[PDB]
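One structure below.
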Number of protein chains: 2
Amino acid sequence: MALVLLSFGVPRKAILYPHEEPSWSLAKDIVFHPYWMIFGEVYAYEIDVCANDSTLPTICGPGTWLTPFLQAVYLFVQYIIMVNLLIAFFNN
Amino acid sequence: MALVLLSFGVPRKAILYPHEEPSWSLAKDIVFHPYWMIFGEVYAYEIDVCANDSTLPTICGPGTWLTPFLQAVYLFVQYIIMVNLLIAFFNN
Ligand SMILES: CCCCCCCC/C=C/CCCCCCCC(=O)O[C@@H](COC(=O)CCCCCCCCCCCCCCC)COP(=O)([O-])OCC[N+](C)(C)C
Ligand SMILES: CCCCCCCC/C=C/CCCCCCCC(=O)O[C@@H](COC(=O)CCCCCCCCCCCCCCC)COP(=O)([O-])OCC[N+](C)(C)C
Ligand SMILES: CCCCCCCC/C=C/CCCCCCCC(=O)O[C@@H](COC(=O)CCCCCCCCCCCCCCC)COP(=O)([O-])OCC[N+](C)(C)C
Ligand SMILES: CCCCCCCC/C=C/CCCCCCCC(=O)O[C@@H](COC(=O)CCCCCCCCCCCCCCC)COP(=O)([O-])OCC[N+](C)(C)C
Ligand SMILES: CCCCCCCC/C=C/CCCCCCCC(=O)O[C@@H](COC(=O)CCCCCCCCCCCCCCC)COP(=O)([O-])OCC[N+](C)(C)C
Ligand SMILES: CCCCCCCC/C=C/CCCCCCCC(=O)O[C@@H](COC(=O)CCCCCCCCCCCCCCC)COP(=O)([O-])OCC[N+](C)(C)C
Ligand SMILES: CCCCCCCC/C=C\CCCCCCCC(=O)O[C@@H](COC(=O)CCCCCCCCCCCCCCC)COP(=O)([O-])OCC[N+](C)(C)C
Ligand SMILES: CCCCCCCC/C=C\CCCCCCCC(=O)O[C@@H](COC(=O)CCCCCCCCCCCCCCC)COP(=O)([O-])OCC[N+](C)(C)C
Ligand SMILES: C[C@@H]1CC[C@@]2(OC1)O[C@H]1C[C@H]3[C@@H]4CC=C5C[C@@H](OCCC(CO)CO)CC[C@]5(C)[C@H]4CC[C@]3(C)[C@H]1[C@@H]2C
Ligand SMILES: C[C@@H]1CC[C@@]2(OC1)O[C@H]1C[C@H]3[C@@H]4CC=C5C[C@@H](OCCC(CO)CO)CC[C@]5(C)[C@H]4CC[C@]3(C)[C@H]1[C@@H]2C
Ligand SMILES: [Ca+2]
């Protein structure tokens, strides 16, 4: 579940923030939001940053349309596969 | 699950609110938010109170960077261990 977390956070930060200097904040940002998605937080108005109801309208830029597809795959793997695999692990 | 709740609420209130007089509101605040986290509410914009998108920007202060780590551990224990232990209890 932690490798799936990093498989999503690194491209999302890379696509949405293309103009970053090296900083230890990059370690925070690739882990932070994808972790809280395991626990119910979809960040509904930060998906599709180029939409009209977005709370991150300045992050809209070249290629940020990829991130809704990335997050759809992420949560399918996390809730629908890995959380239910973990329920099933405990039962048996 | 109730002791894990108090193991998290007391330090979060202590770290984020260091200048409190004795009041019965302290009994409320160490229980209130950690309980609603069991039920889907991550309080996404109150995590990392020193961030730019925070809804509690005046709570930023010395040592408030500890609370995202505390809440990550809390919800791992609550959903991923204790809720699934309770699903498994009912099944068997
Ligand atoms: C629930 C616990 C996880 C939570 C963290 C707390 C851990 C608490 C304690 C846990 C007890 C440890 C259990 C046994 C393992 C022993 C040490 C070890 O690492 O060994 C393995 C090497 O490790 C690897 O091959 C992978 C190393 C990556 C670890 C990164 C942690 C990511 C999860 C972090 C969470 C991210 C959350 C994001 C997703 C929600 C190999 O195993 P071994 O050494 O051969 O020993 C195995 C058994 N034996 C002795 C019979 C051989
Ligand atoms: C999975 C992959 C993860 C990534 C790996 C790489 C990790 C590299 C880590 C690098 C950390 C060091 C770089 C920063 C230097 C300190 C200054 C700093 O940033 O201060 C900030 C807090 O942050 C801290 O004080 C540091 C946080 C320390 C804990 C980091 C955990 C790393 C390992 C895991 C251990 C976990 C425990 C369990 C272990 C078994 C304070 O500033 P601010 O918050 O920005 O707020 C600004 C406003 N203010 C001035 C009012 C404050
Ligand atoms: C024991 C079992 C093993 C656990 C696994 C490993 C644990 C993960 C370890 C991660 C390493 C830690 C990442 C932070 C790096 C340092 C941050 C820093 O220097 O500055 C930041 C401080 O911010 C913080 O100190 C808060 C960090 C975020 C909380 C992480 C919660 C854990 C979620 C994940 C848990 C699952 C992880 C899944 C693994 C893939 C801010 O940046 P700054 O430049 O200081 O200031 C910017 C100013 N600004 C804020 C105003 C904009
Ligand atoms: C689902 C129910 C819990 C919900 C609350 C409602 C309770 C409803 C009713 C429940 C019926 C009671 C079942 C049996 C126990 C009898 C009384 C008792 O306490 O006995 C135990 C002492 O108690 C302790 O050792 C711990 C005391 C702390 C209780 C605090 C409540 C926290 C949960 C609150 C929720 C926080 C939620 C936060 C997390 C989500 C010892 O047991 P005993 O006395 O020896 O008897 C056991 C069996 N015997 C007779 C065979 C020996
Ligand atoms: C787990 C650890 C928990 C902590 C333990 C310590 C507990 C100590 C408890 C202390 C309560 C007494 C102190 C306050 C005095 C009354 C005045 C007051 O605050 O009024 C407020 C409401 O609140 C109340 O009226 C009181 C709430 C009573 C229920 C508390 C449950 C305690 C035990 C559990 C029983 C649960 C049932 C199940 C039992 C089996 C009204 O004011 P306000 O809301 O601020 O709004 C202001 C605006 N206004 C003026 C328009 C209103
Ligand atoms: C039966 C089975 C056992 C159950 C277990 C024990 C139950 C827990 C018992 C907790 C004790 C009660 C805590 C409140 C204390 C009194 C509040 C007070 O005096 O004032 C507050 C009134 O606020 C309220 O009256 C609302 C209290 C919060 C709701 C609690 C929901 C239960 C969540 C947890 C359930 C799981 C608990 C898990 C256990 C760890 C406000 O403060 P004030 O100073 O009056 O005014 C401030 C003004 N202001 C509001 C404008 C800012
Ligand atoms: C393939 C599956 C079936 C789908 C069929 C239908 C789709 C066909 C497939 C792919 C469509 C690719 C082009 C679409 C972009 C058009 C709009 C656009 O300009 O967007 C952006 C650029 O976008 C680019 O420059 C494209 C970047 C390359 C993407 C590499 C493959 C992505 C899919 C993975 C590989 C596929 C396999 C994945 C596994 C399933 C916007 O940037 P801009 O142009 O500068 O806009 C102005 C911005 N400004 C105003 C801020 C300055
Ligand atoms: C250790 C695990 C691996 C992590 C490695 C990397 C991290 C290395 C470890 C720890 C880093 C500790 C220092 C980081 C703070 C730097 C930034 C800073 O100033 O932050 C705060 C102060 O912070 C303090 O004064 C530190 C408080 C002591 C923390 C005690 C241990 C915490 C971790 C538990 C023990 C560890 C074991 C836990 C089990 C895993 C900000 O306060 P300030 O300075 O006044 O800022 C100005 C504020 N003003 C503008 C509002 C006025
Ligand atoms: C197998 C996994 C692949 C992904 C990953 O885990 C292992 O690989 C790790 C390597 C880390 C980087 C290493 C070095 C630096 C340089 C530093 O430079 C200080 C700049 C400035 C501070 O303000 C000086 O003042 C900033 C941080 C950065 C870029 C790390 C970011 C996180 C990274 C990408 C980690 C990530 C979670
Ligand atoms: C084993 C567990 C350890 C944690 C815990 O449970 C048991 O221990 C309990 C003890 C409680 C405190 C006892 C006394 C007071 C003094 C009172 O003084 C009136 C001030 C003002 C009112 O406005 C006068 O006007 C304010 C409340 C406070 C600090 C309690 C807070 C909650 C505490 C910390 C409880 C907490 C849930
Ligand atoms: Ca939910």
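Chain B is numbered as in Swiss-Prot; the shown residues are, in order, 1007-1098.
From the backbone N, Cα and C atoms, a Cβ is placed for every residue, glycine too.
Feature annotations, reproduced from Swiss-Prot:
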MUTAGEN   B:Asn1097 to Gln  Abrogates the inhibitory action of physiological intracellular Mg(2+) concentration. Does not abrogates the inhibitory action of Mg-ATP and PIP2
MUTAGEN   B:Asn1098 to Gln  High constitutive activity. Abrogates the inhibitory action of intracellular Mg(2+). Abrogates the inhibitory action of Mg-ATP and PIP2
Worksheet item: Hey, what's the Cβ neighbour count for B:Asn1098 (mutagenesis position) at 10 Å?
Response: 8
Item to complete: Look up B:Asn1097 (mutagenesis position) in the DSSP assignment and report helix, strand or coil.
Response: helix
Worksheet item: For B:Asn1097 (mutagenesis position), what is the tally of other C-beta atoms lying within 10 angstroms of its C-beta?
Response: 10
